[PDB]
Amino acid sequence: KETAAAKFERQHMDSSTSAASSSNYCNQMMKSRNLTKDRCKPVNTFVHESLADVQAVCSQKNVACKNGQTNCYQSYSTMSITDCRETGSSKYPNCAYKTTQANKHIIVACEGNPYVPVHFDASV
Ligand SMILES: [Cl-]
Ligand SMILES: [Cl-]
Ligand SMILES: [Cl-]
Ligand SMILES: [Cl-]
């Protein structure tokens, strides 16, 4: 029922902040974006750029996706992102995440009309 594009926005977009603030950013966002609902999603990246700038990556550098598909695009410039990863001591339903803020290029898979981001492949 959620479209592929809407799910990417929900899981990866956080334009309201320019960078992860505290070490608690991931616990708060993973919960409020409903990613710790049935289980603890183990890894998740949030992008702190406008939605228009992330959508523009679909017209940037075409590269292969880790899975071998070729609809992946790497942003030309670096972007503010937050990596959220469960700690060794996280346990549904008490999900615990490590927050790591960084500035790097993002790689996303794009599809449809309009051609927008539908999957977050990696960051470099
Ligand atoms: Cl949509
Ligand atoms: Cl939701
Ligand atoms: Cl991710
Ligand atoms: Cl994804």
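We're sticking with Swiss-Prot numbering for chain A, so the shown stretch reads 27-150, in order.
Method of determination (from the header): X-ray crystallography, 1.9 Å.
Backbone N, Cα and C atoms are what each Cβ position is placed from, and that goes for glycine too.
Here is what Swiss-Prot says about this protein:
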type: ACT_SITE; residues: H38; note: active site, proton acceptor
type: ACT_SITE; residues: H145; note: active site, proton donor
type: BINDING; residues: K33, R36, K67, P68, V69, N70, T71, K92, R111; note: substrate binding site
type: MUTAGEN; residues: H38 to A; note: Loss of activity
type: MUTAGEN; residues: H145 to A; note: Loss of activity
Under DSSP, is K33 (substrate binding site) part of a helix or a strand, or is it coil?
helix
Where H145 (mutagenesis position) and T71 (substrate binding site) are concerned, what is their Cα separation in Å, rounded?
11
If one looks at the chain holding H38 (mutagenesis position), which residues at least 6 apart in sequence have a CB under 8 angstroms from its CB?
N70, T71, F72, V73, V80, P143, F146
Using other CB atoms within 10 angstroms as the count, which residue among the binding-site residues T71, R111 scores least?
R111
Chain-internal residues near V69 (substrate binding site), provided their CB is under 8 angstroms and they sit 6+ positions away:
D109, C110, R111, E112
Which of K33, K67, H145 has the fewest nearby Cβ atoms, counting only those within 10 Å, among these recorded positions?
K33
Among the substrate-binding set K33, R36, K67, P68, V69, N70, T71, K92, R111, as the record gives it, the longest Cα-Cα distance in Å:
22
List those of the recorded positions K33, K67, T71, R111, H145 whose Cβ lies under 6 Å from any atom of ligand 3, in sequence order, or write none if there are none.
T71
With respect to ligand 4, which members of the recorded positions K33, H38, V69, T71, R111, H145 satisfy a Cβ distance under 6 angstroms to one of its atoms?
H145
In DSSP terms, helix, strand or coil for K67 (substrate binding site)?
coil
